Amino acid sequence: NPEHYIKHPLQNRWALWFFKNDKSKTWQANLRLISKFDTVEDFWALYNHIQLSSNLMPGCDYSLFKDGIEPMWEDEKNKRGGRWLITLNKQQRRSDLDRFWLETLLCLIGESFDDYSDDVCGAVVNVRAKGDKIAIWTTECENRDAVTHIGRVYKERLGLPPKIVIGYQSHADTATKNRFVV
């Protein structure tokens, strides 16, 4: 009976990345792959082993991306895409950052956006003194139906009230403005 001894396979294999700001190095050189996993059990072994986002020094990031997509604008699956951005104030590092980030991780590995989960590339949390950010990256900023559906589902899974609006920005606009709001 496989149920008693097999790990539970995820729909995708995922890679977690870490960024630490070091002014001696280029941005790309500061980005490092931490490890990959493709089962529920290996996801939790990795999550339980690493620091909470709220405990990282300012200027660090985590990124979780599908295996084979690097967490940068230049990747073939990100260059035409964008991100749903959650901006946190300084008080929300205490209240919401870690629970929003873990909910974001679970939206990814559990493929929570129905048919549009294939548009998801990954997610990024930026820990910064000025205010942290969490974002889900999708692969095509022109797919209105995929993008808007991901944003609506994500907003409800974060539990954000209708008093809050979140915006979607294309990486091309960042690399050089919300395309969509929910």
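Using the numbering of Swiss-Prot, the residues shown for chain A are 30-205, 212-217, in order.
Determination method: X-ray crystallography, 1.9 Å.
Even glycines carry a Cβ here, placed using N, Cα and C.
What Swiss-Prot says about this protein:
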type	residues	note
MUTAGEN	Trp56 to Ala	Abolishes mRNA nuclear export. Impairs nuclear pore complex reprogramming. No effect on interaction with PML or viral Z protein but reduces binding to the mRNA cap. Capable of AKT1 activation. Does not impair interaction with HHEX or HOXA9
MUTAGEN	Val69 to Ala	Reduces interaction with LRPPRC. Abolishes interaction with LRPPRC and abolishes CCND1 mRNA export; when associated with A-73
MUTAGEN	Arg157 to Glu	Abolishes binding to the 4ESE element in mRNAs; when associated with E-159 and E-162
MUTAGEN	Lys159 to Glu	Abolishes binding to the 4ESE element in mRNAs; when associated with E-157 and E-162
MUTAGEN	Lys162 to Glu	Abolishes binding to the 4ESE element in mRNAs; when associated with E-157 and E-159
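Counting in whole angstrom, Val69 (mutagenesis position) lies 25 from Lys162 (mutagenesis position) by their C-alpha atoms. Other C-beta atoms found within 10 angstroms of the C-beta of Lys159 (mutagenesis position) number 9, with every protein chain shown included.
Note: the Cα of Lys159 (mutagenesis position) and the Cα of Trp56 (mutagenesis position) are spaced 19 Å from each other. Just so you know, of the mutagenesis positions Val69, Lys162, the Cβ with the fewest other Cβ atoms around it within 10 Å is the one at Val69. Taking a C-beta cut-off of under 8 angstroms and a sequence separation of 6 or more, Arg157 (mutagenesis position) has the following same-chain neighbours: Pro87, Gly88. Within 10 Å of the C-beta of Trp56 (mutagenesis position) there are 10 other C-beta atoms, taking all protein chains into account. Chain tracing stops at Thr205 and picks up again at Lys212, leaving 6 residues unmodelled; the C-alpha atoms of these two are 12 Å apart. Distance between Cα atoms for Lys162 (mutagenesis position) and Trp56 (mutagenesis position): 18 Å, as a whole number.
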